[PDB]
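See below for the structure under consideration.
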Amino acid sequence: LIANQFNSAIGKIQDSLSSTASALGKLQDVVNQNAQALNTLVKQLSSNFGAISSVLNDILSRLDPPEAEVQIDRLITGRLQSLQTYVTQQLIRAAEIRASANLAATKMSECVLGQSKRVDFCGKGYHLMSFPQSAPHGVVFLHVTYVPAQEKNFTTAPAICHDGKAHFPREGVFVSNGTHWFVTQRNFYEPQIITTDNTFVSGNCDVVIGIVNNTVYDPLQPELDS
Amino acid sequence: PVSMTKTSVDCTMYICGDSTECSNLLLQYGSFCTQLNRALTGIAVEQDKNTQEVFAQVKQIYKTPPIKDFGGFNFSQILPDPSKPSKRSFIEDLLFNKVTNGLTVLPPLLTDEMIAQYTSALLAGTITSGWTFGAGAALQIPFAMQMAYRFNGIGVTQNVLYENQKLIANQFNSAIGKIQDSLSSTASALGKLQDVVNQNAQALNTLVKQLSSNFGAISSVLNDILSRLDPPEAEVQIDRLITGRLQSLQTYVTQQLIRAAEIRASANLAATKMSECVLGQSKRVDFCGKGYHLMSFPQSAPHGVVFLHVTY
Amino acid sequence: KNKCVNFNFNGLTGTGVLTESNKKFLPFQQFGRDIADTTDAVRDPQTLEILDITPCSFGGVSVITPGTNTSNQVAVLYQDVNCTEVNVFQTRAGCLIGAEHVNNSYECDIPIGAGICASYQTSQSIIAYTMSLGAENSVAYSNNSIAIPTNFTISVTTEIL
Ligand SMILES: *[C@@H]1O[C@H](CO)[C@@H](O[C@@H]2O[C@H](CO)[C@@H](O)[C@H](O)[C@H]2NC(C)=O)[C@H](O)[C@H]1NC(C)=O
Ligand SMILES: *[C@@H]1O[C@H](CO)[C@@H](O[C@@H]2O[C@H](CO)[C@@H](O)[C@H](O)[C@H]2NC(C)=O)[C@H](O)[C@H]1NC(C)=O
Ligand SMILES: *[C@@H]1O[C@H](CO)[C@@H](O[C@@H]2O[C@H](CO)[C@@H](O)[C@H](O)[C@H]2NC(C)=O)[C@H](O)[C@H]1NC(C)=O
Ligand SMILES: *[C@@H]1O[C@H](CO)[C@@H](O[C@@H]2O[C@H](CO)[C@@H](O)[C@H](O)[C@H]2NC(C)=O)[C@H](O)[C@H]1NC(C)=O
Ligand SMILES: *[C@@H]1O[C@H](CO)[C@@H](O[C@@H]2O[C@H](CO)[C@@H](O)[C@H](O)[C@H]2NC(C)=O)[C@H](O)[C@H]1NC(C)=O
Ligand SMILES: *[C@@H]1O[C@H](CO)[C@@H](O)[C@H](O)[C@H]1NC(C)=O
Ligand SMILES: *[C@@H]1O[C@H](CO)[C@@H](O)[C@H](O)[C@H]1NC(C)=O
Ligand SMILES: *[C@@H]1O[C@H](CO)[C@@H](O)[C@H](O)[C@H]1NC(C)=O
Ligand SMILES: *[C@@H]1O[C@H](CO)[C@@H](O)[C@H](O)[C@H]1NC(C)=O
Ligand SMILES: *[C@@H]1O[C@H](CO)[C@@H](O)[C@H](O)[C@H]1NC(C)=O
């Protein structure tokens, strides 16, 4: 069942990526931002900034050096401020991209190379494993996570009383289908008979709030009887 | 801090406020102002993304049942209070009360009532369902037994909780009361949020005050230059003012971009804390308060989030 | 008064709406300034009345549109204005024209601001509504009820960085 579910999930990833393009908006945003910045940088070459012509060669071929100096100074001021703007925006954007790259390196180290217990760091669910996939100027992680599916109401109890001794579950939780009490692992319903091998005894019955009564089946007594 | 104030500024009205000659002179500079507006709009969109990342982490809007048998733990000061008009908690109300030319301030996409609804959903999920509602469908669990699970997550067996439940509940209620009293007494707590607010206010005020500077021109008033000088020389003076005011905008936008990068780092940290600290239980040391982390409760705040880290 | 005029008092000039203000100038004071050195009140030289100056209303004009591949019908958002200064909807985010107000709440598609979103839903036209935070739920919490999942789903999610 688990292998089939995983194969189906990979198939659904294929279907989504071959269907909708909106998934890679994060990479496309980077590409578009950089392209728009370069387009603005180029279009700033065609501005006058107050000079008689945006083209340097026209000013040079039209004016004597004393006035060509003033016009070229105007153009130089404008274009140098354009590069200053472009470089500042690029530095800020590259800091943001480096933050994303550090996050992706952390996700690869803690998410592909191991199993993360951090919540929502590796996809929504209980992280199982992650598979990296390269992408143009980026990385795509396929986070395989465990998601509980079909939950059933149960009656629960913090502990149970057997002989004046309060039994708490070792690794699990006491539940009751309505008549019989069981101990089950808390993430997946598999009922088990409450024995001394499933529980541990601490203190007496007068303290725990919500304690209930049941028999803790001692395995050794039937063996002694037989 | 999670978000800034979504401020947008129009060049043509800022540099050349209602002036034909100045606007014509400003045309020569190209797309400087288109890219200024683009940078500011990108910042504002990022601010909405910050708030959505931090708070909109819960699929369904859970709500605590009218019966409040939380094993003796008293969450009345953090759960929503319907008596107030806006469905905010007592501590959220304290937090909100403690914080005090082409320039537009765009309203945030999520209103404060919606932010409070998200924090309410997160509290209800954490209280009534532990960490399960982050992994999947919210599964109810008695709060005493959830605290037993959290104790087991720090290396203390659950019998300790069950045998010291009354003392633990009293200690937790005492701690919540101490939070209330501190947040009613001293305003020095919310310096992190008030600093963001003050920095933005100083930036905008300086940007406006820059309209009173000559930048070398005969006057900082543009109509006065127009009514005093002949067009050939008024062009030079207006170009001086345009260069000065355009530089003022460029400085303001660059500074806002850097500050917004800082705020986005803070908002990513807040999103990580909400995911790993409210929706779960963290074994990362000192990431969720000084101690062994048991559970955390979020509270909305003016342009920020407040985490109440319960630690052992 | 109460009209966008290009005034010119004693020496100071500007554009705005002049309204009967209740500020109390001193007898020698002529005009008032804001915290940011911006003139907001002027004493009328002929009759000693104090007039508050408010800038003539302005703001961005934002066009809300689904994809042209989907439709060529749009809506317009006049930011932070009275709807009279412009199927008309007044919001906190401005004046919205061309979108039909709906009392239903849906998942946000095109963000407008202050909790209002827009979308192109059905016979199809632009709708504007208070965005929905999610499907409101109440957990069946009680002091002895636990829910334990009896089955699981292995999900593969894509994260792009
Ligand atoms: C709770 O579980 C117990 C144990 O499985 C159920 O008791 C068994 O029920 C089946 C059929 O219902 C019988 O064939 C067994 O003989 C029963 N065993 C014992 C020891 O009684 C019990 O019926 C379940 N209760 C509910 C309400 O479903
Ligand atoms: C679990 O079993 C114990 C023992 O039978 C119950 O304790 C009895 O409680 C009643 C009333 O509180 C007393 O009159 C008896 O004297 C107690 N027993 C003894 C041996 O002293 C206890 O009440 C049971 N709990 C539940 C929930 O049924
Ligand atoms: C949870 O704590 C709050 C605050 O201490 C309690 O509310 C107070 O209750 C007392 C007694 O009824 C009143 O005199 C106060 O006026 C209340 N204060 C406020 C701010 O409402 C509340 O009773 C506690 N809940 C439980 C179940 O003990
Ligand atoms: C300027 O002259 C006008 C009229 O020539 C004055 O207006 C009069 O002002 C007085 C006192 O304020 C009022 O009693 C009259 O009703 C006004 N007359 C009219 C026709 O409105 C005005 O006061 C003068 N102002 C100055 C500063 O000399
Ligand atoms: C757990 O859920 C899975 C998935 O719904 C169930 O497997 C399905 O079983 C039906 C009936 O045999 C098949 O038609 C489907 O093809 C199965 N799904 C898959 C993905 O193989 C499974 O039966 C459930 N387990 C329990 C105990 O309820
Ligand atoms: C558990 O019981 C409550 C109340 O009877 C109900 O609201 C809830 O749907 C039940 N859970 C399931 C999984 O049916
Ligand atoms: C749960 O609350 C009900 C309602 O009063 C009460 O009868 C019952 O004893 C409580 N049980 C526990 C374990 O708190
Ligand atoms: C419009 O969108 C559809 C997908 O719904 C796509 O198949 C189609 O090519 C698009 N039209 C154009 C002109 O791109
Ligand atoms: C905007 O103008 C209209 C018409 O005068 C008015 O009804 C409305 O109240 C104004 N806006 C606000 C926020 O009051
Ligand atoms: C939406 O609610 C308002 C407020 O009561 C009401 O006047 C209006 O008729 C409602 N619209 C519809 C379509 O029901």
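The residues of chain C that appear here are 535-620, 641-676, 689-727 by Swiss-Prot count, in order.
Determined by electron microscopy, 3.3 Å, according to the entry header.
Using N, Cα and C of the backbone, Cβ positions are placed for all residues, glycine too.
What Swiss-Prot records for this protein:
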type    : residues        : note
MUTAGEN : C:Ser673 to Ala : No effect on O-glycosylation by host GALNT1
MUTAGEN : C:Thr676 to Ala : Partial loss of O-glycosylation by host GALNT1
VARIANT : C:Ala570 to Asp : In strain: Alpha/B.1.1.7
VARIANT : C:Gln613 to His : In strain: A23.1
VARIANT : C:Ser704 to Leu : In strain: Omicron/BA.2.12.1
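Structure coloured by features recorded in Swiss-Prot.
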residue	record	contacts (Cβ under 8 Å, 6+ apart)
C:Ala570	variant position	none
C:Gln613	variant position	C:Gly593, C:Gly594, C:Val595, C:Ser596, C:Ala647, C:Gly648
C:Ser673	mutagenesis position	C:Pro600, C:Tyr660, C:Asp663, C:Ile664, C:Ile692, C:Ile693, C:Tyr695
C:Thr676	mutagenesis position	C:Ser689, C:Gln690, C:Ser691
C:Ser704	variant position	none
**Prompt:** Checking C:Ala570, C:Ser673, C:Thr676, C:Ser704 - which of these recorded positions have a CB within less than 8 A of a chain B CB?
**Reply:** C:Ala570, C:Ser704
**Message:** Check the DSSP secondary structure of C:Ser704 (variant position), expressed as helix, strand or coil.
**Reply:** strand
**Prompt:** Quick one: which of the recorded positions (C:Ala570, C:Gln613, C:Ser673, C:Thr676, C:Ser704) have their CB closer than 6 Å to ligand 8?
**Reply:** none
**Item:** Per DSSP, three-state class assigned to C:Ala570 (variant position)
**Value:** coil
